[PDB]
Amino acid sequence: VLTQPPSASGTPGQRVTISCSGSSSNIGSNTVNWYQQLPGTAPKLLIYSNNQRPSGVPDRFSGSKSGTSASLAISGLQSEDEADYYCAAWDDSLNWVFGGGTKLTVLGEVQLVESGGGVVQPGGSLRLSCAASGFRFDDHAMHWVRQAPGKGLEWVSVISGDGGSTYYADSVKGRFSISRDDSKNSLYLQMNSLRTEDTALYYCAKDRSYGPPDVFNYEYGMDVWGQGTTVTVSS
Amino acid sequence: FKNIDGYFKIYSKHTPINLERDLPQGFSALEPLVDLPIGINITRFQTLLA
Amino acid sequence: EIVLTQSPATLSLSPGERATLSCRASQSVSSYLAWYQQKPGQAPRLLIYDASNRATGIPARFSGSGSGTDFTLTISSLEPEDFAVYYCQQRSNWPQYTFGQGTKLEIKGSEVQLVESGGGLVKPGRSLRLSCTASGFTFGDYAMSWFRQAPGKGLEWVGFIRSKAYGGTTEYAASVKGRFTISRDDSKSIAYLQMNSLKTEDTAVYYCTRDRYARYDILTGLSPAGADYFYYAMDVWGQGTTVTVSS
Amino acid sequence: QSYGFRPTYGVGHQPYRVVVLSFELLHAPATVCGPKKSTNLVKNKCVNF
């Protein structure tokens, strides 16, 4: 669990800070990744390795990890900086734990397309696939992050770039089966015995590293995201 | 020179003499210069000449 | 430098009898004798390797013996369809594989597959580029060797390219040095061969085969006496193209 | 056996320089320590030191 304030505030022209603390087993031993998801769109990576930023994110964002806690500094926030910020950390127990979300309220090509929805049949079976083409799928790994309507991000499973060792979450362990096809360039996720508390979109996330986050604890990060499919699991 | 557990305790002092017969009479102390923090059980020594 | 010559020339023995094939050598060579059988028109097939163990697929009527400077093959059974020429090859010299004039015997008187391409006239535009594409074994962990077969002369050495593990060097013969350059395309699993400076005598039938296994890990627990050693670490013959020359 | 690193190869067959750092506690005195911090020497006042 990553402690994070639920909502912050700030005026246009001042710099605010967004802290996200945690235990010494996930933040103190690994890197923290910040994300930003506008209402009605897909998230994106902002700060990775606690000291680097991609070419898409400008240098106006600042981040640092001091000991077992992190801080997200947004110098000169504008009117478009109204979204939810989540922190990411890979604990040594083979799990991807997210934060709580900071609802910042101001006072002023690579494509990952996934399908599969409709009747969920909570108690039968459901197939979920994610297409991938144009970013050297054989070199980059994949992830699965679901987001319930009105809740935060939740990690599902991860697959290595070589298609070998894989890991699952503590709440979905033993029921899901993740796999990939290097010949067809597609990502699959066989879900079985879905409960009524799995109402989310299951966004297909693309990793920037090669191996699982357990060995490469300084390069993992979800750069490119996709438009998930909202499930309709009910009685 | 000594054989302390961790330090060697090299003491030295340079005083002028005039008798030139043997160790002259007079009390002179040796100020410490270098304490090498190396652990070694030395039980033998030998001087060097040029 | 080791010349291997066969004593029999034309064995017209009727089926249902014995058969012997003597092979001598000038230099004292160890047990590195490999027997081959090549049907007229088809590709050669190895029968006995190292003169101590037989291959997997041929009948058991090929028990041979001999070691040192003399080798022999004791075929003490009938010859139903043994109409072929039996050549020899020494396995001691790795970059100097030399063949010999085999004996022409008559009656009276498999997912691993690799094909080739490229051929035809050679006098206009003396610059050829053949191919050797395999679809069986994993290309990259084995070296590619080339052998040519002149009409009515037998097999002959061309060259080979070492595997990516044991250096990317090369070693050609004396009659093809500075003329033929061989390169590999392990990214596409295709073996090529450049034929610049072509003459009238270089109109043989070229074949691309495998070489020793670069990964000797499996060759430790596995003994070179079963079908696994012949399936994993062994050369496999393929098809051959034709080279036509004119004035 | 050689590796044969080429720039055309994808991620996974590239050279990765690994620097493994080890630590031992022998009987000899510690000759390597951490960067002990420092502070400002205040004037006459009953404080710690």
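Shown for chain D, in order and in Swiss-Prot numbering: 493-541.
Quick check of the header: electron microscopy, 3.8 Å.
Heads up, the Cβ atoms here are built off N, Cα and C, so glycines get one too.
Using a 10 Å Cβ-Cβ cutoff, D:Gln493 (variant position) registers 11 neighbours. Looking at Swiss-Prot, the entry for natural variant D:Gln493 to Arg says: In strain: Omicron/BA.1, Omicron/BA.2, Omicron/BA.2.12.1.
The secondary structure of D:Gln493 (variant position), as reduced to three states from DSSP, is coil rather than helix or strand. What Swiss-Prot notes for the published mutagenesis of D:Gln493 to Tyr is this: Reduced host ACE2-binding affinity in vitro.
Here the residue is the original one, but Swiss-Prot notes a mutagenesis experiment at this spot, D:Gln493 to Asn: Reduced host ACE2-binding affinity in vitro.
With a 10 A radius on its CB, D:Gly496 (variant position) counts 14 other CB atoms from all the protein chains. Among the natural variants that Swiss-Prot reports, D:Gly496 to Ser is described with the note: In strain: Omicron/BA.1.
Within 10 Å of the C-beta of D:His519 (mutagenesis position) there are 7 other C-beta atoms, taking all protein chains into account. Under the heading of mutagenesis, Swiss-Prot lists D:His519 to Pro and annotates it as follows: Increased resistance to human covalescent sera neutralization.
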Where does D:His519 (mutagenesis position) sit by DSSP, helix, strand or coil?
coil
Taking Cβ atoms only, which of the recorded positions D:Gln493, D:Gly496, D:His519 fall under 8 Å from chain B?
D:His519
Under 8 Å Cβ-Cβ to anything in chain C: which of these recorded positions pass, D:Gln493, D:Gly496, D:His519?
D:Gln493, D:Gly496
